[PDB]
Number of protein chains: 6
Amino acid sequence: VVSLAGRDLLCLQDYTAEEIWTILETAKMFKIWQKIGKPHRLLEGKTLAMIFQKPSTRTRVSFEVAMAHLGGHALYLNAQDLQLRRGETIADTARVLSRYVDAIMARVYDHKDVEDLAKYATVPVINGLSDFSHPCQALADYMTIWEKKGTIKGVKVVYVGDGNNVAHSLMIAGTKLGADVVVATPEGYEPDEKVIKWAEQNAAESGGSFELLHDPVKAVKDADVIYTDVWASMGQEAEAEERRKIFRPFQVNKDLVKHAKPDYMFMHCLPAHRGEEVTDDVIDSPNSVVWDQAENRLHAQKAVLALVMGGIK
Amino acid sequence: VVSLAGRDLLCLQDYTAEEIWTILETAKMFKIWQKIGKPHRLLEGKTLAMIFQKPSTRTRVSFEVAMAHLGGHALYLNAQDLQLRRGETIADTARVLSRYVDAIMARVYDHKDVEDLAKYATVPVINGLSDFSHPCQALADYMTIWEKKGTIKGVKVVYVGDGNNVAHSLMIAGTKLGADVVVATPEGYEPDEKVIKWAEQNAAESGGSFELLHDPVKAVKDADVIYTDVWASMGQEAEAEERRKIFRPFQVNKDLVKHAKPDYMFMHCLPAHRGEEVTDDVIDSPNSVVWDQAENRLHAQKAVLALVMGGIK
Amino acid sequence: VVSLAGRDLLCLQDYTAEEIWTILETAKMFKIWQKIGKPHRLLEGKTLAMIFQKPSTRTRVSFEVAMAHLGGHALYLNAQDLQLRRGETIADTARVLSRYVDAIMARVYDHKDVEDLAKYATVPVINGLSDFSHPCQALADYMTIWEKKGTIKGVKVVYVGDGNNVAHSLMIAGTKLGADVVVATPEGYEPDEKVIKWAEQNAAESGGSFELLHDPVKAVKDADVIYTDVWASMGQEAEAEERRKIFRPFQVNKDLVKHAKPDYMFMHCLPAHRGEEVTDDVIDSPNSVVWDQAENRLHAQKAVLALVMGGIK
Amino acid sequence: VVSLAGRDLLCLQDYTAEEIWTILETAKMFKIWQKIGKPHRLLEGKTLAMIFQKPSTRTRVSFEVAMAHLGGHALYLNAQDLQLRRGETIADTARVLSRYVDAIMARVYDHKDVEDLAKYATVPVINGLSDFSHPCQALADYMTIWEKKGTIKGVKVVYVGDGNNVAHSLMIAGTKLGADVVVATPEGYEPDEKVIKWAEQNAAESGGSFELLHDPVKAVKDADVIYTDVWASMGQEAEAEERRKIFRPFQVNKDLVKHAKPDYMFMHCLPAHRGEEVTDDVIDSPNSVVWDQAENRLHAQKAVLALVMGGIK
Amino acid sequence: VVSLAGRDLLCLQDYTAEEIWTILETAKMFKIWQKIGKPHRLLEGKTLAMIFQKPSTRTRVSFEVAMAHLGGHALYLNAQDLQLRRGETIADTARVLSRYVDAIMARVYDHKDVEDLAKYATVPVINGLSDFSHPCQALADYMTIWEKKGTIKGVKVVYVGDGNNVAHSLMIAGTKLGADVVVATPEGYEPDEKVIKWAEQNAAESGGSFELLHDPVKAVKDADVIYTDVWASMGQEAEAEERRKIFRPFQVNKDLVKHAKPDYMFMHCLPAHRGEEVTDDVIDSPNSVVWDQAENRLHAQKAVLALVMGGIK
Amino acid sequence: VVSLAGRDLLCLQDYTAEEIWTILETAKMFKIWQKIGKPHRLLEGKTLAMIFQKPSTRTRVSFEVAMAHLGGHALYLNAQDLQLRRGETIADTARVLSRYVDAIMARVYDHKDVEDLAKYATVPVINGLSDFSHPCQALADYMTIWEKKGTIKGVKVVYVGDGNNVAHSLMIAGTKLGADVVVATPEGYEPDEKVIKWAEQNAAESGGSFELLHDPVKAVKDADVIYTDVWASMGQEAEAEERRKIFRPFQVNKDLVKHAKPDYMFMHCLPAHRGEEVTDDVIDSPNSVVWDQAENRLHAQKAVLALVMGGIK
């Protein structure tokens, strides 16, 4: 294990497999503490400023509950209080905030904002969701796979659907952890080339693999976990619901799933659009693991805060 | 007294008189603890997610202060973060939330929502206000009557004005507790028939009574407590202020009150529209009890949280 | 030092120099406690209701972090939950709130509102910002000057730009503390005459001085600290950016500053509009003290809460 | 309330109504503490020797759990370890035991034994069950009636079946508490005359009443609570199951019960012989209260130990 | 890991591999805590009623010591106090007991009794030994194999001798955990067909295997652990010591063992009948692991109590 | 004083006078702690397994109360749970028990059993009573003499009656402590020759003495303490009450006692058979000290547990 004291968590490609393992182990520990009822208020009086430039309840309550469990306090800054680059330069808000709080967690559209926030920060900055990546989710996801499957190594996890931020992060972490990851997406909707390049170099070292495809049924062959997420042009509606014809084939359903292992795990980072990317039969099939996966958002984030704030000096 | 560990509080007709008494006694106890300065952080590290689909400060601060006193933490979810049936099925948000928090308190329009929330919950669900009922208010109200009057039994409490959610709850509880309750409302504005039926069966058992009327001065005869609330077509304005001509006669004022006992108590669940349902002379007369009644919202809710979360197993 | 138990903090002209010194000393103490890592949860279970009628992050997080450090809890009431004089008379909300919380801190436009709030309160009311004054800022400001300069007495602090609320408060406190204060503003934009009168009577007693001027370069002569703030017709834009021609001469820049002492301190209460009232060269010059000044908002407010709530009886 | 420090609890006729009320109030308090999860280890290191001359699980686990909750320790002495008058004079075992433990609770056949035990004791002696009386059960019983019914005063509690030890105690307490008690038993099986005499003198003072009868249906008329217990010649079997013909008419069943109030409570001190003294329809009817009644054995005994051992001097 | 809060432990076929792993991990943790001397009284004031319908010291002291370590209290109910279906219906004793204690652990002959106990319970019920299964032993056993061998997966554990309750449980767990399990028994003495069917379906999923045989030397080939237990017609004696001729060939001895791996582990759940199923040379050979295995009964049960009682809500 | 950490207490001839003094001093200390109400839970979480092969309440409750006072837990194993050499070799039960508990205290017939128990133990073994000796009683006895008489040295303690286990131990300790001990017994009923030899060698070193006699009146001449115990063929009854004619002369009574010092102390280890070995006049004469002596069983054993378990390493 290694110290992460004072670190930022913008993107996992900055992390070594050992650092990402440090967080999963501490998280497993905290999860057990919690199941047996053992208190662990390790951050009394510590404060975490959560800046939300676009709502997200799962992230807001998982970070807020995580801090409460550790005895600290998360303040919730909204878009009606905190636009970033509007009433003051991002550098200035970072400077002042770092005089009051102990760590910042930002949920922002433009990844460059969370990056600017970190550069002038002085206090650890965590990325709860940007358009480029979602690290906290990957940690929860691989934590889940690790719990259920017993290992992350030779597991074929395949993501089907639009290549977005969580897709990026599933690639970066799994490939760093040694998993054989494959992503299948409609032709013009594949992950950013930079992260694809990343995924391949990462893969060499962890004897994992990465593989882009454009045919779901091929991708999902003999899969251990099938993962999906909501799809493109979010806010599209009938007035550009085009995502339907193109993405529709990718919908995780009874038939697609049939190509995976009998004991495959279905994952989705929520929210689900039952009917689109996934059907009732799947999310609710006993192969579904969406809730344990949701829960691990609490444990995993509980570990990164303790690790990056607790290691004080 | 009885355990309420794990129970939901959607409507008091599900509660026995003993269960409602359990909460009032624990509440009286907590109120005394508070007056003498004795701490009682019985829920350290416990979290309560408050979902507000429509604002309400009295409820928001009474639940939030109640949890702070017990050492726990209430997270406040707004309408800009949490519409219910919009970005995800109510069943799904209930499932995920119940993986993070320890109890949910919802303030929603449609009572069916709080009901759906409870069905998929796994964690206790409390109804802070729906269009059908307001249990937390009745508990505070009867707690107040119990304090001041010394008993709830043979007390004639009469509600005058539109038959709404608090009207429903005043009927359900008082009639369960043995009070002689009467509700007087303009002809087309009387409580839901289902709760009226409830009130009558309940009344048989607690030797109380219920009685619908349509003439305030008759209703308020020899009354111990006269209760009122804001009136109909809320948001009506001059463009359908019709509530004026019809409801106006019901306005609790110096003359109406004159028919009640000399030592009658005036109650209102706030907010007051001084000038409409009640006049300055009344809410501010020494017969008014609106503030002690407001305060008991803290003590009563402090008891239901401790009772339904504290009794853990 | 003196007790401030139960006091309100609407405006510092109500305070004696000893009372304002009591708060600065307690604040210095709390700042040292904090630097050495010594806990001081003096207000466990205490709650502070923050009413924001107009956003302000620096105030919101400084009060919220201050209460967390003391072990209490601040509830944040927004404009979407709490308009003041809309759904209920300010007297009524004050009455009910004072049945739940231990102190109220209001950020409101009309100073008369914070004044009405205090009159019906029962619980201490603190003014986090009104259009007439900003006491919490002056305390932080003079605390900063006291730290850096070693004294407040014979220090010439000069404010340049529109005479607003913070201008009012810089005058009232500095002049009460014995500083030689001067305010320079464009001809039709000078501080309220009432506070100017105040500043002069105050000055007699503390052998300080006050002096209105309309020429920045004269004002800033041999100055110890040069202070500025954002300027007039806020929300003006190009459609009445008139503030430009008139205020432009007042812009704190390399040349203006050149008239001050070599070791002068530049202060600004933030937010800064780099380019308008101040330029990059100044706020970022090593003479700038804007961040220590921002930080002292935490320590100073931490002292007023402890002082006005801690002294319980 | 009054001190019971150092007292013995052999029979309730030695207790005043105030003393029996002291124990019920302390018990109600402890019950609430328990429902909210508030610890109360008031007897750390204290030990209670339980002597069982004839098995009884309900008593053994209720006393043992009660002491664990208070942080003390109950040692369980069986008939294979402790016959009383066999290997040593009862006076001698009492003397030695009182050098080791803090209170003794004995479950013995001959009431004279528990009486001898107390005479040489030095340490409080509690009677968990003798052939003459069962005080701990009456306390639980009247506690239950008090909880459910709201008072003990004008409540008609009627016991039907063999007049035994619990019958004795129901008479002694209820009549001391002001209840209108009636006992109906087959002709040759009525309570001891001494306790019947007691019941009548007691009744005068508490405006209650007592009344022996020999016709169940008459006895149960308009009853609030109908109570029964197992019946005569225990161990009789077919070889003297005579109790059948004679007692059979007394069996609490659907028809008998029909004469009581609609909201009557059915009580039984357990064990039940479903089929004999009571039928499935009754013990399991929602009018049955046998389990809350069983539970109150814990709370009531928790109060007598705390009261008679806690009040140390 | 997963919550087991409120669960019963009658048979491990109800448990997922993850749930059984949750308990082993928590157990490993508690074992380390214990070796370093770190306290963990996680269940203060909690009580566990142990019902023994047939003696068993190893189980009685392991559960009793486990609860003492956690700060709770186990009450021991014997056959002289608690026959089940004798003086009262099993449903009734379950109801009353669940009003006093926090969990029940039963050691009974007929598995249907422990099943009935759980159905009317309200409080978690643990099966310490029935004629169908012994879950607590399997957990200890696989915990031991996991410690020593480093994994449970590809380990060939073979059980030789009468197919009884522990045989059932070794099959159910090992096969659920992925081990290659084989059971060899004399022709008419093989495990129940239902559990054999279970073992095979379970095996498919955990890439383990199961295999019934009737020739010990074949069974023990290349085995990692050789397990045995006492044999048939217990209480048989010379007057039906028939078990001798038939079972004798199965006796684990120097020769049989010789077919296993050099580093094989010998396990037995005790009591041993040195001379029958195993010889001095084996139980005492350095390949024997019977005591570490016995010890893990403490750690494993310490984990299930903490897990099923500690996770309170 | 000296450490006794990890020691066994089978027989006091293994102990030096300093070791036996270490225990008496620690015992005196614990007795004072207890009289002033000072807690001393020195063995939290520690467990003591008491194995009783033949009942004994005084020993069972003194060890059980002693452990409760120290915050540990004694488990009571009976003859219906633990025969020693029946269902498993004594070596095996010792091995397993020593994996669960922290010390063992055995009450067994055959001293060789307690000796075998200790040989395979790993955990301290204490002998609460065997047929050869009763160490815990001697410690209490000499503690008593030490308290009352002020010293043990030149005190003539004489034992009259059958030479049994306590006789053995009175000889071994007193003679080790320097007392002048004499034992008088009917001709064929004198202490084992081995311990008599012991007593004489021991006596040389502590300038005490030992002396066997067969005439009580001579023995009791000028005695400081006269000690007796129950007599021979226990279970004899009229069908071999022969002990009467032979032992009768030895009965401690008014006349015999008359030969002792005026301030002599009468001791008996209980149980007393008032009428046989001693008469009412003696055990109850103010010269009797049987109860203080009984009480010191608690203090003395409280010291050996703390000493042999507390000194951990």
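The residue numbers of chain D are those assigned by Swiss-Prot, with the residues present covering 2-314 sequentially.
Placement of Cβ uses the backbone N, Cα and C atoms for every residue, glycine included.
For the mutagenesis of D:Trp22 to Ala, Swiss-Prot gives this note: Decreased heat stability. The structure shown keeps the original residue. Neighbour count (other Cβ atoms within 10 Å of the Cβ, all protein chains): 18 for D:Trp22 (mutagenesis position). Under DSSP, D:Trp22 (mutagenesis position) is assigned to a helix (H, G or I) in the three-state scheme.
Around D:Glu26 (mutagenesis position), the same-chain residues at least 6 positions away in sequence with a Cβ under 8 Å from its Cβ are D:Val2. Recorded in Swiss-Prot as a mutagenesis result, D:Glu26 to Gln carries the remark: Increased dissociation of dodecamers into trimers.
Experimental mutagenesis is annotated in Swiss-Prot for D:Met30 to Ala, with the remark: Increased dissociation of dodecamers into trimers. In the structure as shown, the Cβ atom of D:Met30 (mutagenesis position) sits within 10 Å of 18 other Cβ atoms.
Within the same chain, residues at least 6 positions away in sequence whose Cβ sits under 8 Å from that of D:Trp34 (mutagenesis position) are D:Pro40, D:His41. Following the DSSP three-state reduction, the secondary structure of D:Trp34 (mutagenesis position) is helix. Experimental mutagenesis is annotated in Swiss-Prot for D:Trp34 to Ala, with the remark: Increased dissociation of dodecamers into trimers.
Feature annotation from Swiss-Prot assigns carbamoyl phosphate binding site to D:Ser57, D:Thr58, D:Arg59, D:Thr60, D:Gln84, D:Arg108, D:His135, D:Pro136, D:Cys137, D:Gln138, D:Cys270, D:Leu271, D:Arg298. The Cβ of D:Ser57 (carbamoyl phosphate binding site) lies under 8 Å from the Cβ of D:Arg108, D:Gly129, D:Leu130, each of which sits 6+ residues away along the same chain.
The feature L-ornithine binding site is assigned by Swiss-Prot to D:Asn166, D:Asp230, D:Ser234, D:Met235. A coil conformation is recorded for D:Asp230 (L-ornithine binding site) in the three-state DSSP classification, outside any helix or strand. A C-beta separation below 8 Å, combined with a sequence spacing of at least six in one chain, links D:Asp230 (L-ornithine binding site) to D:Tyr160, D:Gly162, D:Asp163, D:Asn165, D:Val167, D:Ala168, D:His269, D:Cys270, D:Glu278.
Long-range Cβ neighbours of D:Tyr228 (mutagenesis position) (same chain, at least 6 residues apart, Cβ-Cβ under 8 Å): D:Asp142, D:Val158, D:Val159, D:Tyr160, D:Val161, D:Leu171, D:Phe267, D:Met268, D:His269. Annotation of the mutagenesis experiment D:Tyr228 to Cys in Swiss-Prot: Becomes active at low temperatures; when associated with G-278.
Under mutagenesis, Swiss-Prot gives D:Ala241 to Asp with this note: Becomes active at low temperatures; when associated with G-278. Following the DSSP three-state reduction, the secondary structure of D:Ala241 (mutagenesis position) is coil. Taking the Cβ of D:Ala241 (mutagenesis position) as reference, residues of its chain lying under 8 Å away and at least six apart in sequence are, in sequence order, D:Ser234.
In the three-state DSSP assignment, the secondary structure recorded for D:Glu278 (mutagenesis position) is coil. Record note (Swiss-Prot), mutagenesis D:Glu278 to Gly: Becomes active at low temperatures; when associated with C-228 or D-241. The unchanged residue is displayed.
Least packed by the Cβ count within 10 Å, out of the binding-site residues D:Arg59, D:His135, D:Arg298, is D:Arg59.
Max Cα-Cα distance over the annotated carbamoyl phosphate binders (D:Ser57, D:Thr58, D:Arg59, D:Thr60, D:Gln84, D:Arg108, D:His135, D:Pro136, D:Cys137, D:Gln138, D:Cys270, D:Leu271, D:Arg298) is 26 Å. Nearest neighbour of D:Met235 (L-ornithine binding site) by Cα distance, taken over the recorded positions D:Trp22, D:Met30, D:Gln84, D:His135, D:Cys137: D:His135. D:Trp22 (mutagenesis position) sits 13 Å from D:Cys137 (carbamoyl phosphate binding site), taking the C-alpha atoms as the reference points. Non-local contacts of D:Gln84 (carbamoyl phosphate binding site) by the CB criterion (under 8 A, 6+ apart in sequence, same chain) comprise D:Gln54. Annotation for the binding-site residues D:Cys137, D:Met235, D:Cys270: lowest Cβ count within 10 Å of the residue's own Cβ, D:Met235. Looking only at Cα atoms, D:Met30 (mutagenesis position) sits nearest to D:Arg298 among the binding-site residues D:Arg59, D:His135, D:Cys137, D:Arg298. The Cβ of D:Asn166 (L-ornithine binding site) lies under 8 Å from the Cβ of D:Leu130, D:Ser131, D:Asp132, D:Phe133, D:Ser134, D:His135, each on the same chain and at least six residues away in sequence. Apart from D:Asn166, D:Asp230, D:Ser234, D:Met235, the residues listed for L-ornithine, the same chain places the Cβ atoms of D:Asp163, D:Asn165, D:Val231, D:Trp232, D:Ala233 within 8 Å of the centroid of those Cβ atoms. For the recorded positions D:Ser234, D:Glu278, the ranking by surrounding Cβ atoms (within 10 Å, all protein chains) places D:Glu278 first. Using a cut-off of under 8 A between C-beta atoms, none of the recorded positions D:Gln84, D:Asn166, D:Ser234, D:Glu278 neighbours chain E.
Spanning the residues D:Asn166, D:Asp230, D:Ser234, D:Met235 that the record associates with binding L-ornithine, the maximal Cα-Cα distance equals 14 Å.
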